[PDB]
Every structure is written in C-alpha cells, then in structure tokens.
Amino acid sequence: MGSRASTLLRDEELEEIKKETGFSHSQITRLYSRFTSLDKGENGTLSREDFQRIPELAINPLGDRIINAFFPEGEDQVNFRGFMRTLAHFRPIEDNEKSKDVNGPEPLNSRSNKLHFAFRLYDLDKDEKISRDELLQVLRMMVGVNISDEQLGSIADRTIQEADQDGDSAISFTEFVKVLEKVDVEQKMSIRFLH
Amino acid sequence: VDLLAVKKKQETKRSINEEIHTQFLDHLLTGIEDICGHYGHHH
Ligand SMILES: [Ca+2]
Ligand SMILES: [Ca+2]
C-alpha cells in the first residue's frame, strides 16, 4: 500500500542511463522493459500518461523537455526506437573529436543532432524554432525563481528580442549554432559526474 | 595598476544565449536523465 517511496538515482539508475549513451549493453534493455512496461501493461510504446508514472515529470517545473524528448506534439506513443534515441542522444562526441577515422561513426549526438535535440525539448508548437510562448515558459520558469513579474516580462521580451538572430523573434538553431562556436556544448550533453 | 584599459576589443558583454543555454543545458540534461526507471511496481 502507501509507503515512503522516495526514489533516487543510485548507481543502478545511473549506470543504466550511462551505458545507454555510454554504450549499449543489456543493463539498459532491462531498464526499457520496466519503463516501457509503465504502458499500463502494453510493453511496446509510452504515452504522456505513462511518463508521469515517474517522479520526474510529475515534479518537473517545465517537463516540456521530457514530453517532447520522447516524441513531439503529434504522436501519442513513443516506440523503443526513440526510447534509445533520446536517452542515448547524450553520447559523448568521439568521431569528430579532431580524429577523422574511428571505427563506428553512427549518426547520434552530432552537432546537427545537438540542435535537433535541445530543439525537440523547446519545440512544443513545432514552429521549427523556439517561439516566444515556448522560450518564455522556460526562461521564466528558470529565472522567475527570483525575478519579479514586470521584471520578468521585460527580461523575457528583451531576451527573445536581443537573441533574435534569424529575426524570427524566435530561436533554436541559429544563434544557438553561433553560440556553439564559442562553447562546445555538444560534449556537455553527456552525464558522468566522475571527476 | 600596470597595463591600462579600453585597449583593443576586450571581452564581449554577457550574452542571453550563454547564461540561458548554460542553465538550460545543465537543468535539461540532469532533468531528463533523472528519469532512468527501474521502479515499475507492476501492481
Ligand atoms: Ca517551437
Ligand atoms: Ca532568431
């Protein structure tokens, strides 16, 4: 019955997602069985009502990230295909790492993929870029923690108005790409917490 | 002190994309990984 529950990412939940983007052993295959099992008992795809079964989405301030991380606003179920494409999209760069000949360069977590990823997360309306209603919903939930109301309203309007590089009063791929030329965030998209 | 100031193009002013992308990439990365799973009560 009821209990303290209180989940936690122990070396088991970490090692699992870690090998998902770190490797591809069975440690994750099993993790997909329980996760995908949340399908009320389907065991094939996952819908919004299933992700909430985890204490992360039900406690996330935006979660528009997890929601669009498994599938955009058009499908009602994410198959095992994206299950591993999303949780693994955090693989550390190892092909374009200055080298030009590894041994297994697969398309995943690449530059163009980095934008496509952070994009799906902020791409709630699918306008092809982060609109102001989307960017603001997050930007505000990320600074509202200590920003007044009229202060946030003016910090959000100037934020999307000053970064507006495509001039679409929206962003996702352009000033983001221009920003990577200053910071290799592509490798940052990797969980480790080791050193 | 030694040196001077207002010399060649110094550092650029803060950027909205940097501050927001830094906290967003950090919150969104650890925010979607905290999911993992391994807790299906199967009740
Ligand atoms: Ca959008
Ligand atoms: Ca723009």
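Structure method, as recorded: solution NMR.
Note: Cβ is positioned from N, Cα and C throughout, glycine not excepted.
A:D50 to A appears in Swiss-Prot as a published mutagenesis result, with the remark: Does not reduce calcium-binding, colocalization and interaction with SLC9A1. Taken from Swiss-Prot, the feature domain 'EF-hand 2' covers A:66-101, and the record attributes it to a curator's inference. Taken from Swiss-Prot, the feature domain 'EF-hand 3' covers A:110-145, and the record attributes it to sequence analysis. The annotation that Swiss-Prot gives for the mutagenesis experiment A:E134 to A reads: Reduces calcium-binding and SLC9A1-dependent Na(+)/H(+) exchange activity. Does not reduce colocalization and interaction with SLC9A1. Reduces colocalization and interaction with SLC9A1; when associated with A-175. In Swiss-Prot, a mutagenesis experiment is listed as A:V143 to A, annotated with the note Inhibits translocation to the cytoplasm; when associated with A-145; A-147; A-183 and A-185. In Swiss-Prot, a mutagenesis experiment is listed as A:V145 to A, annotated with the note Inhibits translocation to the cytoplasm; when associated with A-143; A-147; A-183 and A-185. According to Swiss-Prot, the mutagenesis experiment A:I147 to A carries the following note: Inhibits translocation to the cytoplasm; when associated with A-143; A-145; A-183 and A-185. Annotation source Swiss-Prot lists domain 'EF-hand 4' at A:151-186. According to Swiss-Prot, the Ca(2+) 2 binding site annotation covers A:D164, A:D166, A:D168, A:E175. A:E175 to A appears in Swiss-Prot as a published mutagenesis result, with the remark: Reduces calcium-binding and SLC9A1-dependent Na(+)/H(+) exchange activity. Does not reduce colocalization and interaction with SLC9A1. Reduces colocalization and interaction with SLC9A1; when associated with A-134. According to Swiss-Prot, the mutagenesis experiment A:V183 to A carries this note: Inhibits translocation to the cytoplasm; when associated with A-143; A-145; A-147 and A-185. Quoted from Swiss-Prot, the note attached to the mutagenesis of A:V185 to A states: Inhibits translocation to the cytoplasm; when associated with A-143; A-145; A-147 and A-183. Here Swiss-Prot describes A:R192 to A as a published mutagenesis experiment; the accompanying note says: Does not affect sodium:proton antiporter activity.
Shown on the structure are the features that Swiss-Prot records.
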residue: A:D50; record: mutagenesis position; Cβ neighbours (10 Å): 20
residue: A:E134; record: mutagenesis position; Cβ neighbours (10 Å): 22
residue: A:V143; record: mutagenesis position; Cβ neighbours (10 Å): 17
residue: A:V145; record: mutagenesis position; Cβ neighbours (10 Å): 8
residue: A:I147; record: mutagenesis position; Cβ neighbours (10 Å): 16
residue: A:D164; record: Ca(2+) 2 binding site; Cβ neighbours (10 Å): 15
residue: A:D166; record: Ca(2+) 2 binding site; Cβ neighbours (10 Å): 14
residue: A:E175; record: mutagenesis position; Cβ neighbours (10 Å): 17
residue: A:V183; record: mutagenesis position; Cβ neighbours (10 Å): 14
residue: A:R192; record: mutagenesis position; Cβ neighbours (10 Å): 11
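Chain B comes within the C-beta cut-off of under 8 angstroms for the following of the mutagenesis positions A:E175, A:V183, A:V185, A:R192: A:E175, A:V183, A:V185. Checked against ligand 2, the recorded positions A:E134, A:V145, A:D164, A:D166, A:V183, A:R192 give A:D164, A:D166 in sequence order as having a Cβ less than 6 Å away from one of its atoms. Geometry remark: A:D166 (Ca(2+) 2 binding site) versus A:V143 (mutagenesis position), CA distance 24 Å.
Of all the recorded positions listed here (A:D168, A:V185), it is A:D168 whose C-beta has the fewest other C-beta atoms within 10 angstroms. Cα separation, A:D164 (Ca(2+) 2 binding site) to A:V185 (mutagenesis position), rounded: 20 Å. Residues A:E134, taken from the recorded positions A:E134, A:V145, A:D166, A:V185, A:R192, are distinguished by a CB atom under 6 angstroms from ligand 1. Taking only the Cα positions, the spacing between A:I147 (mutagenesis position) and A:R192 (mutagenesis position) is 32 angstrom. Between A:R192 (mutagenesis position) and A:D50 (mutagenesis position), the C-alpha separation comes to 27 Å.
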